Structures are given as C-alpha cells and as structure tokens.
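Before any comments, here is the structure.
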Amino acid sequence: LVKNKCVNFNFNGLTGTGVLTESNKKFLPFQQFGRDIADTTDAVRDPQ
Amino acid sequence: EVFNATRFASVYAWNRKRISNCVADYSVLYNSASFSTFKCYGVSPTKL
Amino acid sequence: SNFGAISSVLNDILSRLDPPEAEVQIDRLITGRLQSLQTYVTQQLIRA
C-alpha cells in the first residue's frame, strides 16, 4: 500500500485513479465503501 | 466436483449450486479444448 | 445513470468487456453524456 503518491487503485474489483489517505470519517463495521455525491468513490477500507 | 460430476441433473430439474469463499481460476477452463461450446454474455472470458 | 448500458462507470465496462464488444457500450454512454453536456451548455448560454 502507498499513501501520498497518486497511483492506480483496485480494491476488490473497483478501480480508478487518484491518491489515498487515512479517512477522517469513520465507517460502521458492516460498511464496505462510500460514495460522495454521485459516482464519486471517496473512501474504501483495505480488504487485507 | 461440478464439471467432473459423475451424473448430471435433467434440464427440467436443473440443480443450482452454492460457490463462495474460494478463488476462481477460469484460465484453466477455456484453455482446454474439451468444451464444444463456450459462450459468454456481458463479460469477456479472457478477462475473468 | 447507465443510459441503458451494462453499468455507468467506464472502468467496469472496460474491465468486463473487450473492445470489439465494448465499443457499443462505450458508444451508448457517449451519446447520452454528450446529449446531457449539450443541454447544460445551451442552458448556461441562454442564462448568460
């Protein structure tokens, strides 16, 4: 895993471009991933 | 256990399987010319 | 909105399919997206 450099990410099939960081927002234990506004994947939890 | 099954069900009594929590390697499947028909709908077999 | 396509995000469409059968789905995305952008630009122009 890399943090501060934008790379190609692919979490359980879902993929795209951008950069990652620790989320200030907190998930509930069941939640997989979130989406800001419409079609803006804004946060995922590492499956590993 | 499904493809090499000793016997197969009837067409009117088609049997429905449960597959989960396991790794699928379809590359072995289509690389063997043991299937007369191999047709896919909506997803490319080469990218499974 | 998928505009009748298999999905909406380009990444899923390009991953699931191969170009000789994907091009139709990306094309069906393009026509609708271009229609929407043209509508937005026309509205903005008259508003301006």
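The numbers used for chain B are those of Swiss-Prot, and the residues that appear cover 340-387, in sequence.
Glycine is no exception: its Cβ is also placed from the backbone N, Cα and C atoms.
Among the mutagenesis entries in Swiss-Prot is B:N343 to Q, noted as: Reduced viral infectivity. Listed in Swiss-Prot is the natural variant B:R346 to T, annotated as follows: In strain: Omicron/BQ.1.1, Omicron/XBB.1.5, Omicron/EG.5.1. Among the sequence features in Swiss-Prot, the natural variant B:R346 to K is noted as follows: In strain: Mu/B.1.621. What Swiss-Prot says about the natural variant B:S371 to L is this: In strain: Omicron/BA.1. Swiss-Prot lists B:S371 to F among its natural variants, and the accompanying note reads: In strain: Omicron/BA.2, Omicron/BA.2.12.1, Omicron/BA.2.75, Omicron/BA.4, Omicron/BA.5, Omicron/BQ.1.1, Omicron/XBB.1.5, Omicron/EG.5.1. Swiss-Prot lists B:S373 to P among its natural variants, and the accompanying note reads: In strain: Omicron/BA.1, Omicron/BA.2, Omicron/BA.2.12.1, Omicron/BA.2.75, Omicron/BA.4, Omicron/BA.5, Omicron/BQ.1.1, Omicron/XBB.1.5, Omicron/EG.5.1. Among the sequence features in Swiss-Prot, the natural variant B:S375 to F is noted as follows: In strain: Omicron/BA.1, Omicron/BA.2, Omicron/BA.2.12.1, Omicron/BA.2.75, Omicron/BA.4, Omicron/BA.5, Omicron/BQ.1.1, Omicron/XBB.1.5, Omicron/EG.5.1. One entry in Swiss-Prot concerns the natural variant B:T376 to A. Its note says: In strain: Omicron/BA.2, Omicron/BA.2.12.1, Omicron/BA.4, Omicron/BA.5, Omicron/BQ.1.1, Omicron/XBB.1.5, Omicron/EG.5.1.
A Cα-Cα distance of 18 Å separates B:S375 (variant position) from B:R346 (variant position). With B:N343 (mutagenesis position) as the anchor, the candidate variant positions are B:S371, B:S373, B:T376, and the one with the nearest CA is B:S373. Around B:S371 (variant position), taking its Cβ as the centre, 9 other Cβ atoms fall within 10 Å, counting all chains. For B:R346 (variant position), none of the variant positions have C-alpha atoms inside a 10 Å radius of its own C-alpha, out of B:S371, B:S373, B:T376. Counting only same-chain residues six or more apart in sequence, none has a Cβ lying under 8 angstroms from the Cβ of B:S373 (variant position).
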